[PDB]
Amino acid sequence: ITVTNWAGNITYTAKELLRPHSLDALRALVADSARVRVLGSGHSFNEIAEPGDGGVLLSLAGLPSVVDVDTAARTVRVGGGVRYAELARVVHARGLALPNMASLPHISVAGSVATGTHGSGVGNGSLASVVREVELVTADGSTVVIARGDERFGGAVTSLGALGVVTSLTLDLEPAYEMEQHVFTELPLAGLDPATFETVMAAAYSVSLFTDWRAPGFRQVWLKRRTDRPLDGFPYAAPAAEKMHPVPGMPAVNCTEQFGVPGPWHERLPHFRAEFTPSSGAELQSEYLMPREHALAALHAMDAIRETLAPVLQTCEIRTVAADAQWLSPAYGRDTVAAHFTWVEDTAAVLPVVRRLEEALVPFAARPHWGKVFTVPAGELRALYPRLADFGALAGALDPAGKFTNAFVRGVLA
Ligand SMILES: *Cc1cc2c(cc1C)nc1c(=O)[nH]c(=O)nc-1n2C[C@H](O)[C@H](O)[C@H](O)COP(=O)(O)OP(=O)(O)OC[C@H]1O[C@@H](n2cnc3c(N)ncnc32)[C@H](O)[C@@H]1O
Ligand SMILES: OC[C@@H](O)[C@@H](O)[C@H](O)[C@H](O)CO
């Protein structure tokens, strides 16, 4: 069989996707394989999941999708291969909630936290940030549990799958909450000064800007507001008259409910409703995560090259992330602005533009999203992460032979 990622721009070398049906099978398979990479739901856009020729590509799809809510402790134990859509549905039905979700819920929890996946909100950490414990099947088949408080915990959650197979994760939860989603159109870049930009991004619990980099300024602003919090007037852009899709010209029916209609957290945090279940997408993605104080300068750098960006762009999404404790989180150690690009699926045309964008963002210490397309050289990458050395030492300790290190990870650490 031919295995690809979700977008289909990456075809893996493996002629079979190993899907052990028991933990006993899994441990034995790992112990007996020379090199392993796990495939989650394939929502990466590069060779991060590629095991190389003769490497084993393994999935947790054949294992039970455990979602075990502890309502007294407000925690949930989840299989690595569980996706957020089922996780959310389950914890919500128990009166509890996550503090954030990605744009689309049909992604593996283990895969998501492995690369620094995040939503938006100035006080909201990455998805990895609620993880209090990870259970790993290590290179020899044995289980290692690492929990918050361990000196190694900082490299254990966002690990690029390079420590071993995450078989379970435990996550902290809060009481279930309701949210409204208010959409606005045409937020000008002109006059968007440091103070106004801060106001706009803090205007609701989670806020995204979208643009096509065509007409100056921003096409859409999405305020995802918690109904248990104040919402002030938003004078900066016009309220949307119709239901919007972040990509101009795409079906708004796919999207979560707008016009300020209250609904549960897990039906408002994603941009796409649970019913929207694409088996592939005709897109590429890149994303660059920078110190939040550089947001306006970075936005102005994009604006000044927007004729270059636009022709290969579906939409650009601007978000915020609170500083991450995970050593390889692109949000590590600093409050962060994120600039994401959903490109047309045309690798040959997009790569030149990616290199050009990267050159423009270089002075802003832009860290690329590990799951997305980037061309930043390995040496520059290492210079961007203060605690990368400590990650490398943790991987060496837990995986001395580099069973879980592929070409992608090797380049990173080199
Ligand atoms: C396709 C897509 C991606 C996406 C998104 C929306 C869509 C439709 N929305 C995002 C968002 O709102 N915010 C954000 O920061 N990122 C967003 N993305 C990207 C996506 O979340 C990430 O690329 C994510 O890492 C993808 O996870 P997935 O599980 O789908 O991808 P994978 O290629 O198969 O795996 C990613 C890495 O994780 C390792 N992995 C997977 N499972 C395990 C286990 N159980 N144990 C150890 N490692 C694991 C893989 O080996 C690979 O390194
Ligand atoms: O990080 C991924 C998100 O930016 C992405 O899924 C967008 O929200 C989407 O492409 C908008 O249509």
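All chain A residue numbers match Swiss-Prot; in order, they span 4-417.
According to its header, this structure was worked out by X-ray crystallography, 1.9 Å.
Cβ atoms here come from the backbone N, Cα and C positions, even for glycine.
Swiss-Prot has this to say about the protein:
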type	residues	note
BINDING	41-47, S106, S111, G114, 118-121, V169, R322, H372	FAD binding site
BINDING	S106, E320, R322, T345, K375	D-sorbitol binding site
BINDING	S106, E320, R322, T345, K375	xylitol binding site
DOMAIN	13-179	domain 'FAD-binding PCMH-type'
MUTAGEN	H46 to A	Does not contain FAD, and shows no oxidase activity
Original post:
Tell me which residues of the chain lie with their Cβ under 8 angstroms from that of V41 (FAD binding site), as long as they are six or more apart in sequence?
Top reply: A52, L60, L61, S62, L63, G83, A113, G114, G164, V168, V169
Original post:
Just checking: which of the binding-site residues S47, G114, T345 have a C-beta under 6 Å from ligand 1?
Top reply: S47, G114
Original post:
If we check Cα distances from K375 (D-sorbitol binding site), which of the binding-site residues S44, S47, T120, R322 wins as closest?
Top reply: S47
Original post:
Taking the Cα atoms as reference points, how far is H46 (mutagenesis position) from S106 (D-sorbitol binding site) in Å?
Top reply: 12
Original post:
In sequence order, which same-chain residues at least six apart have a C-beta under 8 angstroms from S44 (FAD binding site)?
Top reply: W9, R86, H109, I110, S111, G114
Original post:
Given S47 (FAD binding site) and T345 (D-sorbitol binding site), what distance in Å do their CA atoms have, once rounded to a whole number?
Top reply: 13
Original post:
Within the set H46, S47, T120, which recorded positions show a CB-to-ligand 2 distance under 6 A?
Top reply: none
Original post:
Between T345 (D-sorbitol binding site) and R322 (FAD binding site), how far is it from one CA atom to the other, in Å?
Top reply: 14
